[PDB]
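Heads up, the thing below is written out as structure tokens.
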Amino acid sequence: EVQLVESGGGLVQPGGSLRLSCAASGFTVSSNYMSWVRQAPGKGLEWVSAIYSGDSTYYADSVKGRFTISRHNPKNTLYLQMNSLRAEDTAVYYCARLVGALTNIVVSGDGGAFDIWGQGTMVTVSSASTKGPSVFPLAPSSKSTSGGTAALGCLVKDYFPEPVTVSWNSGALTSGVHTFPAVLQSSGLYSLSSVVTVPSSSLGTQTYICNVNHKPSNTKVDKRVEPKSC
Amino acid sequence: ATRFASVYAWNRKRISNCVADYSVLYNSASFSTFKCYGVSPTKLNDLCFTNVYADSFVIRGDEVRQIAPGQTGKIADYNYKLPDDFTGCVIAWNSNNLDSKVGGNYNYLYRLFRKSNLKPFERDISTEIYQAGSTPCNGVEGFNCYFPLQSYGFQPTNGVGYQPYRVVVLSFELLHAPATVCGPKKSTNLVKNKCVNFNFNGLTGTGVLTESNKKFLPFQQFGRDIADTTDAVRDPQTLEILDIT
Amino acid sequence: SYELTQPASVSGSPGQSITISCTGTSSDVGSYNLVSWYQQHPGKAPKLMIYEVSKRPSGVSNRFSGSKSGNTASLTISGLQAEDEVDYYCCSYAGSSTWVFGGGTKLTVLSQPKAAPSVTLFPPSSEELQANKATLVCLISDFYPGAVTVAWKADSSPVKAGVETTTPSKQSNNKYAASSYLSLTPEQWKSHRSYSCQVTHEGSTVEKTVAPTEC
């Protein structure tokens, strides 16, 4: 069960703290080399820390004294306590198992890799507090309804911070789930749209309610998309 | 001894010119692994060596097979080598019961990281880092530094091969030399006024043993008077003058 | 803060060779054999391709290979495919048991067929116009590569009050997705007769005519 679990990120003030928990699976951190990787989404990878098997804690330049790494040898969880948070900490945090000779893929030589991966967490460090989403169910166009490519949407507009993992109709819809990434507006407000290419014969019959949850705001918006009716 | 050293940290001492009974440990029998190499374990109290150097260290109970003349392993390649035709005996038994305690005896260690083979009787103590390629570290323990001394752990709860074993290495040589340590020698008592064989310290004969009248001088052993009639022998125990007829 | 120096974008042909460098310092690359190369999908984690610079992993595709020459390392890539266009990074043992990652290399794959974008402009929701705001939702998908320019047309008039031009976002099937947003007021929504999103991706533009609702 090779798995890394990065979660727990959310709304943290500049001047506060947040403790991550990289639930390492497929191995144990009691006898394997570990590291953290921070990265703004799409930007450059940036290294954080290196605890080794047997609890020898090594850091980077900027995080030297700031971040606090800890583990638990039976529990197999890599923790990241974070003090002295900056505005540059808008970054997805990947834990990644460092490859040494005590890692199972190197006999002789040097090692030095990250083979098992996770998903990353969204630790947002900004002065802005919570604000719920304004979900706008985009009405279909009757030209695309006549075309057969039924394009209906719901505009998850004016929310902060990241992310919204959009699902459709209590998760039963999988094909065509293509959640578009948001553009940084001038209003400072995240806005994504979600148009799935379902067939046109399910219009009105199938209950179109996109399942939108904004986890840092505790606001899960049940919102129905309706066709052009008078 | 209440205190030992690691297998890479073993000490070399030397016992010369006295009496040492080795087979007295047989009926004592605080043993697990009684073994000699290349020589019969009986007559070590009978005949003897010079350069009777002795060693002692602690071994985890599974790598006892590696103490074998020529056979490599964790010990012979990296910790302590005994050569082809190791002149000596190696006898091992448990030291969990005194040289180990709760939570793990994390005081003895073992060398693992070294480039090449060892020497006979080599104390391979060093402060060297390893390299598997061509690029060493810059001091801080990382991917190829490999501080060769990983801590042995001896709990009172581990397995059967995971226990500390008291073990000695009998470093022996054969150089033509003055004769050091041998076994104590079987000094059976005398007899008087009977035709009898005897064997004294080297020289020997057969006759009667009676007293004398004449005295000796303070460095005498045996007296011959006319044409090696060795008759006047002081006894080696009581240091009193006797006569041979 | 502390990264490795790379050219941010290279390009090559399918079935040919290309070399992506990794230039560091005298403490990360020039004294250690650990220039390792990863494969990061934007939105996912990296993926292990190259490590132990001259050695090749078990069963992984041979299309990546690393080499290190002093301080300037290299990623000798032979045989490009369509599955090579993600974020690329080199990782080095940065000295004193520290680590460092690359400055990014965006491999732009040539000779792939450009797909025509299925354009369909949307009207905003009926739940938005009551709250006295409005939005033009223009969604652009099935386009390649990532070169877009924004030119709005609202009834033969350009809209420049808040032009937002996007950065490219990779899809799952080696294509690209986009999402454009033009907010207006409902007091100006019913004034304009028609709406058209004219996006110029690689020269061509396709518009769709939506209008305020009759009822």
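The residue numbers of chain B are those assigned by Swiss-Prot, with the residues present covering 344-588 sequentially.
The backbone N, Cα and C atoms fix where each Cβ goes, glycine too.
A natural variant is reported in Swiss-Prot for this position, B:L368 to I, and the note states: In strain: Omicron/XBB.1.5, Omicron/EG.5.1. The Cβ of B:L368 (variant position) has B:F374, B:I434 as same-chain neighbours under 8 Å, each 6 or more residues away in sequence.
Under the heading of natural variants, Swiss-Prot lists B:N440 to K and annotates it as follows: In strain: Omicron/BA.1, Omicron/BA.2, Omicron/BA.2.12.1, Omicron/BA.2.75, Omicron/BA.4, Omicron/BA.5, Omicron/BQ.1.1, Omicron/XBB.1.5, Omicron/EG.5.1. In the three-state DSSP reading, B:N440 (variant position) counts as coil. For B:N440 (variant position), the count of additional Cβ atoms within 10 Å of its Cβ stands at 10 [all protein chains shown].
Under natural variants, Swiss-Prot gives B:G446 to S with this note: In strain: Omicron/BA.1, Omicron/BA.2.75, Omicron/XBB.1.5, Omicron/EG.5.1. Look at B:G446 (variant position): DSSP puts it in coil. Taking the Cβ of B:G446 (variant position) as centre and 10 Å as the limit, one finds 10 other Cβ atoms among all the protein chains shown.
The Cβ of B:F490 (variant position) has B:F456, B:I472, B:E484 as same-chain neighbours under 8 Å, each 6 or more residues away in sequence. The DSSP secondary structure for B:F490 (variant position) is coil. For the natural variant B:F490 to S, Swiss-Prot gives this note: In strain: Lambda/C.37, Omicron/BQ.1.1, Omicron/XBB.1.5, Omicron/EG.5.1. The structure shown keeps the original residue.
According to Swiss-Prot, the naturally occurring change B:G496 to S is described as follows: In strain: Omicron/BA.1. The DSSP secondary structure for B:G496 (variant position) is coil. For B:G496 (variant position), the count of additional Cβ atoms within 10 Å of its Cβ stands at 15 [all protein chains shown].
Taken residue by residue with DSSP, B:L368 (variant position) is part of a helix. Counting in whole angstrom, B:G446 (variant position) lies 14 from B:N440 (variant position) by their C-alpha atoms.
B:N440 (variant position) and B:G496 (variant position) are 14 Å apart (CA-CA, integer value).
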